[PDB]
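Engineer: I have a structure here, written as structure tokens, and I will follow up with some questions on it.
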Amino acid sequence: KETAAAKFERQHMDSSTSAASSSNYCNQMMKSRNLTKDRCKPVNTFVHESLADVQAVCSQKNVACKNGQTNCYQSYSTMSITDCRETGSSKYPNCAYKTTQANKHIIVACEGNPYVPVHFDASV
Ligand SMILES: [Cl-]
Ligand SMILES: [Cl-]
Ligand SMILES: [Cl-]
Ligand code: NA
């Protein structure tokens, strides 16, 4: 039974690569992180920075989350990310994703002690 912080790591961290270098990156990563078990998760972002750099965002710019909560933080610098989004021809169990690599600021919600990311809100 997964902690919120561990779920964030599984869904959103990929420090092992600097960027998505292939159109099939999302198909592979969404499957290997178990995000296509039982359903195709429609949208998911992977961050290509160290865990420490992503955890550090919880001490950066405090901003509102989309849902109105005030525990969101925007990274001061841009970060390498990959957005994964289901295509129109995707349907479980043959989930299919579009891969879009970008360099953007990330916005995360933080909670707990230690105070770490638990939700990926957006990128800018
Ligand atoms: Cl898992
Ligand atoms: Cl996401
Ligand atoms: Cl401020
Ligand atoms: Na947690």
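What you see of chain A is 27-150, where the numbers are those given in Swiss-Prot.
A Cβ is built for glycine as well, from the same backbone N, Cα and C atoms used for every other residue.
So Swiss-Prot lists the following for this protein:
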ACT_SITE  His38  active site, proton acceptor
ACT_SITE  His145  active site, proton donor
BINDING   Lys33, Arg36, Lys67, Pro68, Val69, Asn70, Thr71, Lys92, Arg111  substrate binding site
MUTAGEN   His38 to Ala  Loss of activity
MUTAGEN   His145 to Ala  Loss of activity
Engineer: Substrate site residues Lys33, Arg36, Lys67, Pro68, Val69, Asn70, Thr71, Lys92, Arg111: biggest Cα-Cα distance, Å?
Structural biologist: 22
Engineer: Given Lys33, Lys67, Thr71, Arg111, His145 as the recorded positions, which ones have a Cβ positioned under 6 Å from some atom of ligand 2?
Structural biologist: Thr71
Engineer: Which of the recorded positions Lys67, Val69, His145 have a Cβ less than 6 Å from any atom of ligand 4?
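Structural biologist: What lies within reach of ligand 4, judged by Cβ under 6 Å, is none of the recorded positions.
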Engineer: Measuring Cα to Cα, how far is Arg111 (substrate binding site) from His145 (mutagenesis position) in Å?
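Structural biologist: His145 (mutagenesis position) has its Cα 17 Å from the Cα of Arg111 (substrate binding site).
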Engineer: Once the chains shown are all counted, how many other Cβ atoms turn up within 10 Å of the Cβ of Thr71 (substrate binding site)?
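Structural biologist: For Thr71 (substrate binding site), the 10 Å Cβ neighbour count is 20.
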Engineer: Mind giving me a neighbour count for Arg111 (substrate binding site)? Other Cβ atoms within 10 Å of its Cβ, every protein chain shown.
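Structural biologist: For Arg111 (substrate binding site), the 10 Å Cβ neighbour count is 15.
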Engineer: Would you identify the secondary structure of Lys67 (substrate binding site) according to DSSP, in three states?
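Structural biologist: Once the DSSP labels are grouped into three classes, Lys67 (substrate binding site) ends up as coil.
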Engineer: List the same-chain residues at least 6 positions away in sequence whose Cβ sits under 8 Å from the Cβ of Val69 (substrate binding site), in sequence order, or say none.
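Structural biologist: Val69 (substrate binding site) has long-range Cβ partners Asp109, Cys110, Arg111, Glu112.
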Engineer: Can you tell me the CA-to-CA distance separating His38 (mutagenesis position) and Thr71 (substrate binding site), as a whole number of Å?
Structural biologist: 6
Engineer: Rounded to an integer, what is the Cα-Cα distance in Å between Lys67 (substrate binding site) and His145 (mutagenesis position)?
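Structural biologist: Between the alpha carbons of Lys67 (substrate binding site) and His145 (mutagenesis position) there are 15 Å.
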